[PDB]
Every structure is written in C-alpha cells, then in structure tokens.
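Asks: My structure is below; once you've seen it, I'll send some questions.
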Amino acid sequence: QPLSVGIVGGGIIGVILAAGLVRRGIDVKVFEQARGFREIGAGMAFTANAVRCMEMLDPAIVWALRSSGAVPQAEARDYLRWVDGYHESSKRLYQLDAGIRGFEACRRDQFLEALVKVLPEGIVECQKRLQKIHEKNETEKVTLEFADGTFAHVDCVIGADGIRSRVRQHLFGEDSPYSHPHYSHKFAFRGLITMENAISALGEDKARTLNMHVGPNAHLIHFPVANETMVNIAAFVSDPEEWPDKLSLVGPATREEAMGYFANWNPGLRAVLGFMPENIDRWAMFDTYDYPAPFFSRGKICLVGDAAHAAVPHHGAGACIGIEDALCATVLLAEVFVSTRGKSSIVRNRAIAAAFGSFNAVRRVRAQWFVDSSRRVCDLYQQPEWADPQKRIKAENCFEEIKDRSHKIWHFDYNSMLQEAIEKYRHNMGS
Amino acid sequence: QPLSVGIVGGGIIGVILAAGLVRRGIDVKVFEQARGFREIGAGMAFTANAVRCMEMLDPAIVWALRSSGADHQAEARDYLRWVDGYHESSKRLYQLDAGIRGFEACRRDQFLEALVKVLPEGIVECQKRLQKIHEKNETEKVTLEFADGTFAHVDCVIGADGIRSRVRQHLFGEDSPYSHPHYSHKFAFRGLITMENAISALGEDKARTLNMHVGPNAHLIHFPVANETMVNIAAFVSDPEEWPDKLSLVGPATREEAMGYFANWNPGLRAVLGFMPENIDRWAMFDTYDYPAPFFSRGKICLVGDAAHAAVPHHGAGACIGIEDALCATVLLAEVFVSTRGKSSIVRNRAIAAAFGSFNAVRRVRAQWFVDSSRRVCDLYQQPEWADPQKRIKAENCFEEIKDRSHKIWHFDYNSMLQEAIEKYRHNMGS
Ligand SMILES: Cc1cc2nc3c(=O)[nH]c(=O)nc-3n(C[C@H](O)[C@H](O)[C@H](O)COP(=O)(O)OP(=O)(O)OC[C@H]3O[C@@H](n4cnc5c(N)ncnc54)[C@H](O)[C@@H]3O)c2cc1C
Ligand SMILES: Cc1cc2nc3c(=O)[nH]c(=O)nc-3n(C[C@H](O)[C@H](O)[C@H](O)COP(=O)(O)OP(=O)(O)OC[C@H]3O[C@@H](n4cnc5c(N)ncnc54)[C@H](O)[C@@H]3O)c2cc1C
Ligand SMILES: [Cl-]
Ligand SMILES: [Cl-]
C-alpha cells in the first residue's frame, strides 16, 4: 500500500512539491482555500540553481516555466546593476554577472497554470481552507478539518500555505507571535510605465535593463516586461509606524504619494514615478524575521515555502528557497517510500517522522539565514549615507557583502544537502 | 518551432532516452523493428549511479524500475563476491561492498513494458526496421527509410539500435569492419537450477548470494532469482575457433557440454553444472572491442548505448553506460531547445550538430574505456595462473585492478559530464 501526503496550500511551492511527489508514485492531495484563481499578473524570476532543482523534481516543471515566459546574436548574460539614485550623476555603482540564464523569468499566473496541467487530474482541491489539524498516535493518519465542514485523512501533512500559514499556527499556538508574520517597516509602490516613457526618463541603456537605484531610506527597482514594451517599477520606502493589524497588506495609492518620498532624488528617477498611472498599489512587506520558527517540523507535520520562512523580497529569491524545500522534502519522502515498502505500519510512520526531523535539521539554518539576509541587503540599499557625498566610500563598501550574500544564494550545493538529508534520515531511524 | 528526434531502436536505452526527451517538451518518435517485447524474463541490475541518472532523466523511470523487481531488521547491503573455482579449497578470494541499493535489479521485459506505459501514447512505432538513412543538407531534415517502404523525416536521428546497429552501418559504411561487432572468442552456457539443488552443492551461504568462481580460461557466475527459489548459472568458456557468422549467436546446448569444460574444477562447481536441465543455451559474446567507433556522431546523427559501444558483459553495467549516454544527449538537446528559441532554421540545425559534436567529445573516451575494461576484467577472471599453485600469489593481485575499474564505473561524476557537455556545446557554437 502507498503513502499519502496532504499539502495545505496550492501556491507555487505546494504545486511544485506535488509534481515532485506524484512523479515518484506518492499519493498526493493539494488543498487550496482559494476558488481557483491564479496569482497576480506580476513577473517573478528563478536562479539557475532553482531551475536545476525544478528539473530534479520533475523536468516538466522547467518546461512549464519556459513555456510561461517570452522569447528572448550571441547569448545574453544576466546582470544585476546598481545605480546612484540620489545625485543627478546617477553613476553606475556596481554590477553582478549571473551568467547565461542565471535567471529565468515567468508570469506567476501563467506558470502556476501550466503546472496544474502537468499534474494528474484530481490532485488539487479548491475551496478547501484548512482550519484545524487533529493529530493522533504516530501510527494513525492525521485528520485535516476544513472550513466548509469536510475532513481529510492523510499519512502526513505539509504546510505549503504561505506567509499567513494555518499549519504554522497549529504548530506554535494561535496567540504565539511565532505563529504570525510581522511588519518590516517598509512598503512598496508598484506600477508600470511605457518603454518610450522609461527610455525618455532614464536613457535607453538603463531603460532596457534591470537597475536598482540606491539612496537614503528608500530604493527603487525597475526592469523591462512584456517584451521590452513596458517597464515595471517597484519603489520601497521606510515607514516608522505600525501596520494596523487587520488592515489589508495591499491597498490603493497615488503616483503623487510615491513622488513625495522621492522629491529629493535625481530628475530622471522622479520622472519615472511621474510617468506611472495616477493610481497604483501599495504593498506592505511582512516576513518571519522577528519571530522565526523554532522548528519546521514536528511528528508528521512539516512546513515549507513562505509558511516556513517568508522573507521580504530584496533578494528576489524567496521562492527559490522554497523550491529547495520541495526538492529536499520530495527526496526524503521518496526514500521513506522505497526503504519501508515491505514493513509494518509502525516502521512506515516512524520513518515519516524521521524524515521530517531530517528536513528540519538540514533546511532551517539556510532558510532563516535567508530571511535575515533579505532584510540586511535592503538596509544596505537604503543607507542614510547615500545622501552624503562625503560618505561615498563607506556607502559603496556595502557591495562586497551584497556579492557574498548573492553568491551564497545562487551557488547553493543542493546535492550535498540531499546527501546530508539522507544520512540524517538513516541515523534518525537507528540505522 | 519544435525540435523532433527520431530514435531508431526501442530497447532499454532508446526508451529511456525518449522518456527524458519527452518530459522536456521535445517531439520524439521511436522506431522499433520488432512487434512486441523481447528478452522475456531476463534479469538485469543498475548501479546506484545509473539509478540517479535515470532519476534526472525522469523520476518516473525510477518508479518504473522499482515496480518491476522485488521483514524488519535493517537494510541489506550489496556485495560482489569472488571464490576460487579451480582448487578443492574453494575459498572466498575477495569481496566488494557497494552499499545500500548499490545495485537495483529488475526483470528486463517487465521494466521495458513499464517504461512504455510512462511514455505518452504513439511515441513508439513497431514493425519499423530502419533500412536506409538519407542525409541532405544540414538545414534539411534527415529522412529514414523503413523496410515496409514507409518514410519518416526528423530534425535529427539517434541510433539506439543495438550491437548490430543499422545507424552505425550507415555512418561507417556497411562494408567496414567498424560497422559490425566481432567475436571475443568466449561464449557462455546459461541455465537455471533449483535453490534446493544450489544449497546442497555450494552450501546455504553461497547459494543465496551472487558469486563469481575464477579459474583458468573459464569462470562461472551465479545468483538467486524468482524469490530465491532458483539460481541463475552463467558459465563462460574460451573458444579458439571463429564464430562463423550467420551462425546464430544463440543456440541450444546440453548440460554435459557445459560440464565438460569444468571437469578439472572443484566438486561444488561441477555439482552446480550437473543440476541444470539437460538442455540449456549457448551465447556467443560479441562487442565493439576490435574496431571501436572512430566517432559516436557526425552531422545530425548520433549513436547511443550498444549501437555506440557494445561490450562483453563482465562488468554487468553495459546498460548503465548507455543510461549515461541518454542523460548526456537529453540535456544537450534540451539546451539546443531553449538556447535557439526564436532563431532561424539555419541556427537551429547548426546547434543540433554542435550538440552531437559535444556528445562525442565527452562520452567516447569513457564508453570505449569501458569496452576495453570489460574484456580486461574477464581476462583477470580466467587467468591461466589460477591453476598453477606457484603463480597464485600474483594471480590474486588482480583484485585491486578489479576494485579500481569497478569504482571508476560506479562513482561516475555525471554532473561534471553534464557541465562539460554544455560548455563544449557553447564552444562549438562560437561562444
Ligand atoms: C513583490 C514580491 C516579489 C517577489 N519576487 C520573487 C522572485 O522573483 N523569485 C523568487 O524566487 N521569489 C520571489 N518572491 C517570493 C515568492 O513570491 C514567495 O516566496 C512565494 O510566492 C512563496 O510561495 P508559497 O507557495 O510558499 O506561498 P504562497 O505563494 O503564498 O501560496 C500559499 C497558498 O496557500 C493558500 N492558503 C493559505 N492559507 C490556507 C489555508 N488555511 N488553507 C488552504 N490554503 C491556504 C493560499 O491561498 C495560497 O494560495 C517575491 C515576493 C514578493 C512579495
Ligand atoms: C547476458 C548479458 C547480461 C547483461 N546484464 C546487464 C546488467 O545487469 N546491468 C546493465 O546495466 N547492463 C547489462 N548488460 C548490458 C545491456 O544489456 C546492454 O548494454 C543494453 O541492452 C543496451 O541497450 P540498447 O537499447 O542500447 O540495445 P538493445 O537492448 O540491443 O535494443 C536495441 C533495439 O533496437 C532494435 N533494432 C535493432 N536494429 C534495428 C533497426 N534497423 N531498426 C529498428 N530497430 C532496430 C532492436 O529490436 C532493439 O529493440 C548485459 C548484457 C548481456 C549480453
Ligand atoms: Cl523574494
Ligand atoms: Cl554488461
């Protein structure tokens, strides 16, 4: 008889996890609270390291990804560039070469769409908002209770339900701050301008490439989208106030509100905000930084993705971390499957618990480092000393650490992680 | 603008190669000359390394393997064992730990069948015997001519058609000795005995494990099969004569003809031969050792597996070498796919030949090493010195060479191979 996994959350991580597990013969169910709506129309990007992890999960995942972007005489290397956004000199500060297809970009909604088609029919169950978890003995199934009154029974439970995970609250208690994200005291304006507008304000070289503009207490990212016809703007600013608890995290705002935060910045950069639509959006940045999980797993329950370790997005790699989680969880559960197949139910459930323990041992340090790292690079992008031209040497000193932190993300040794995870699983089984 | 590959040969390698290609969105047709499966009931085993290569091609391949094969306590480890077959001492000479799941064994025909159920329908076409290949210009399609008089047109062709490959013939000329395999001047008697008979001749220990009995000019290997209820016997002997081809490479033989080759050997081994059926099989062992391929590929045509490098089976890993080929070719053609999206037909075809050119560069040394190493280790098994009580001191030193040559097979750095293949491909493309 087989092994069943209930994944709470039908986001990118939970769906990628499902693909990896089913392709190995594991019985999977994905329970998604939402009706069946895709993600936001925004773009996202994956490191070549995450794409290779996708491949190892199921090569159809990478096909889904590449059929969900656009079509790019020699081959283009991907570059991150930083520019001085506060002085009209707007000189280029720093550049990181990511190599050929160092990043591969897609539409979130289009990728999640292609992924669900890759899955066999009957994996994803929508309007299934989890509300309680009923654990029993290790040897017994776990019961998930949903808001619509239905129930489901699975051998083990993975929380892939995002920044406001319900599986997390069950683990730590609804009133513990560890069950919840908190504000990072920054929020973002987001919106589009046309390429001719972008060209007009920044010049063609800056307009056609991804560039981050540093300055004091704020920073702004822009990159072309929709085959170099549009440019996406993301403008992050500092907010000393608390975010009202049940106030939504996304909200409406005006280009004039954004322009005010940047009034002292150089002309081209203010023009870019001036070219946005009159109405734009305001995104509050919450994460798990103040109260990181003490453990990603307990018994036969495991957290993954933003549920385990949601981050502010200043590395553009938070889902990459989640894809590592999926690859690790998938390889471990596969090893449970093959190594206990002819054994009693006692051994099979012990092995699940040993696998989830191993997952926590090998993943928590890197993921929680990454959450911290994401806040740290924002602080470097927003040094007060960017304002002071006499403090330029200090301000620009930051880029070596940004380099180190990027390379630690991009050059992750996932083969060693998998090897370590298997060894810890066998050790945990008394082997 | 989708890339189509024609695979000639629906054996283990051609199908595995098709599974990896289709999972990546490449259009594949497999042309198989037979009308059903073959090698009905034969067993084979893959190294853990080869199983990891399968997983990177498509994890469903590994699931297929594991549903085509085989109580508490702990996890078994896999041992190659060698025993003195000549003298009456018959003492354990050497052993080699391959670890947990160091080999994974299955039934050939049942594995191939499971593999075919993994592919989408219509990929494999039976009763398609490649007769002739028509190459036109690099920017045109390769035309395949089948014996039933139909034709197929593909962007490129992969020869996965075995030891007597039609594609190889086309590459080197049907009159070249390079286009044909040749006799290794050894052949094998194969047959089964009952496990009860096996025990009373070798003892319980040896009967229930895989052992190779060495000696002068011959050797014998055995292992349990069909739930440890029978034992498979393969006795390899030397043949000074030529194998007058048109003489079928398989043929019937008698138990006593086998026994006559082992008359001087110790009693336990002779008892094993006597316990076989009166009628058994004779298998001539051909390979590509004498006239190894000058190249595995040319233009838009590539050889994989036995077509490229058929070996005598004294490492028991010939297919594992082929799975490496399939991994390496699959990753290259996928790199051709993404890297030439949107380019002109001319560039796409140049990319194909550049990839095949890179495949030849990275594989031909290891593959042809492994053909040599297969004959080499067989010689060490059949040293005339085994019989001489004066030269058994130097005869027993072969085992370090056995260990190194095995480890070189088992610990293949396929990730280095993949990396080197992409780099060579880019080099071949002018970047
Ligand atoms: C502006 C921004 C840009 C970003 N850009 C990148 C990038 O370029 N590259 C990158 O790698 N990462 C990026 N990230 C991070 C990335 O988006 C997240 O890491 C990723 O979306 C997390 O995926 P997830 O599946 O864990 O969580 P989610 O995407 O939040 O999915 C969680 C799912 O679980 C459902 N759910 C929630 N509660 C329940 C419940 N009780 N019951 C059932 N279902 C429930 C939810 O409805 C949701 O669908 C960015 C983040 C932001 C804010
Ligand atoms: C006794 C023995 C035991 C072995 N045990 C092992 C083991 O345990 N583990 C391991 O890794 N390796 C083992 N090997 C090696 C392994 O079997 C081979 O290397 C493997 O079969 C090669 O697979 P292939 O698909 O390339 O060739 P094949 O298995 O020979 O298949 C080639 C296919 O191409 C078809 N074909 C041929 N010509 C044409 C044509 N003109 N047109 C269309 N189709 C054509 C054939 O019908 C066939 O289906 C063993 C070999 C032998 C002889
Ligand atoms: Cl992010
Ligand atoms: Cl072999």
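Note that chain A carries Swiss-Prot numbering, so the residues on display, from first to last, are 11-82, 89-447.
Cβ coordinates are placed from backbone N, Cα and C, and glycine is handled just like the others.
What Swiss-Prot records for A:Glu42, A:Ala55, A:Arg124, A:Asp322, A:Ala335 is FAD binding site. Listed in Swiss-Prot as a mutagenesis experiment, A:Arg206 to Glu or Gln is described as follows: Abolishes the catalytic activity. The annotation active site is assigned in Swiss-Prot to A:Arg206 on the grounds of experimental evidence. Record note (Swiss-Prot) on the mutagenesis of A:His235 to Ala: Converts 10% of substrate to dearomatized product. Mutagenesis annotation in Swiss-Prot: A:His330 to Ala, described as Converts 11% of substrate to dearomatized product; the structure shown retains the original residue. For the published mutagenesis A:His331 to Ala, Swiss-Prot gives the following note: Converts 71% of substrate to dearomatized product.
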Asks: If you measure A:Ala335 (FAD binding site) to A:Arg206 (mutagenesis position) at Cα, how many Å is it?
Replies: 20
Asks: What three-state class does DSSP give A:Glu42 (FAD binding site)?
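Replies: Going by the DSSP assignment, A:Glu42 (FAD binding site) belongs to neither helix nor strand, so it counts as coil.
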Asks: Is any of the mutagenesis positions A:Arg206, A:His235, A:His330 within 10 Å of A:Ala55 (FAD binding site) (Cα-Cα), and if so, which, in sequence order?
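Replies: Among A:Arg206, A:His235, A:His330, not one has a Cα sitting within 10 Å of that of A:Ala55 (FAD binding site).
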Asks: Looking at the ends of the gap, A:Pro82 and A:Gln89, with 6 residues missing, what is their Cα separation in Å?
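Replies: Taking the Cα atoms on either side of the gap gives 11 Å.
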Asks: Of A:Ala55, A:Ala335, which of the binding-site residues has the most Cβ neighbours inside 10 Å?
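Replies: Within the set of binding-site residues, the most crowded position is A:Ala335.
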Asks: Taking the Cβ of A:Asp322 (FAD binding site) as the reference point, list residues of the same chain whose Cβ is under 8 angstroms away and which are at least six residues distant in sequence.
Replies: A:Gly21, A:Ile23, A:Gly178, A:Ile179, A:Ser181, A:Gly334, A:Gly338
Asks: List the recorded positions among A:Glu42, A:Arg124, A:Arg206, A:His331 whose C-alpha is within 10 Å of the C-alpha of A:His235 (mutagenesis position), in sequence order, or say none.
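Replies: Hits: none.
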Asks: Mind computing the max CA-CA distance among A:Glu42, A:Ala55, A:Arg124, A:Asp322, A:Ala335, which the record assigns to FAD binding, rounded to whole Å?
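Replies: Taking every pair of listed residues, the largest Cα separation comes to 23 Å.
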Asks: Do any of the recorded positions A:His235, A:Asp322, A:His331 touch ligand 1, in the sense that the CB is under 6 Å from one of its atoms?
Replies: A:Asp322
Asks: How big is the gap, in Å, between the Cα of A:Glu42 (FAD binding site) and that of A:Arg206 (mutagenesis position), rounded to a whole number?
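Replies: Rounded to the nearest whole number, the Cα-Cα distance is 27 Å.
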Asks: What is the interatomic distance between the Cα atoms of A:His331 (mutagenesis position) and A:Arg124 (FAD binding site), given in whole Å?
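Replies: For A:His331 (mutagenesis position) versus A:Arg124 (FAD binding site), the Cα atoms are 17 Å apart.
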Asks: Return the residue, from the listed recorded positions A:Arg124, A:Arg206, A:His330, with the maximum count of other C-beta atoms within 10 angstroms of its C-beta.
Replies: A:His330
Asks: Through the lens of DSSP with three states only, how would you label A:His331 (mutagenesis position)?
Replies: coil
Asks: Round to the nearest Å and give the CA-to-CA distance linking A:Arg124 (FAD binding site) with A:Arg206 (mutagenesis position).
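Replies: Distance between the two Cα atoms comes out at 16 Å.
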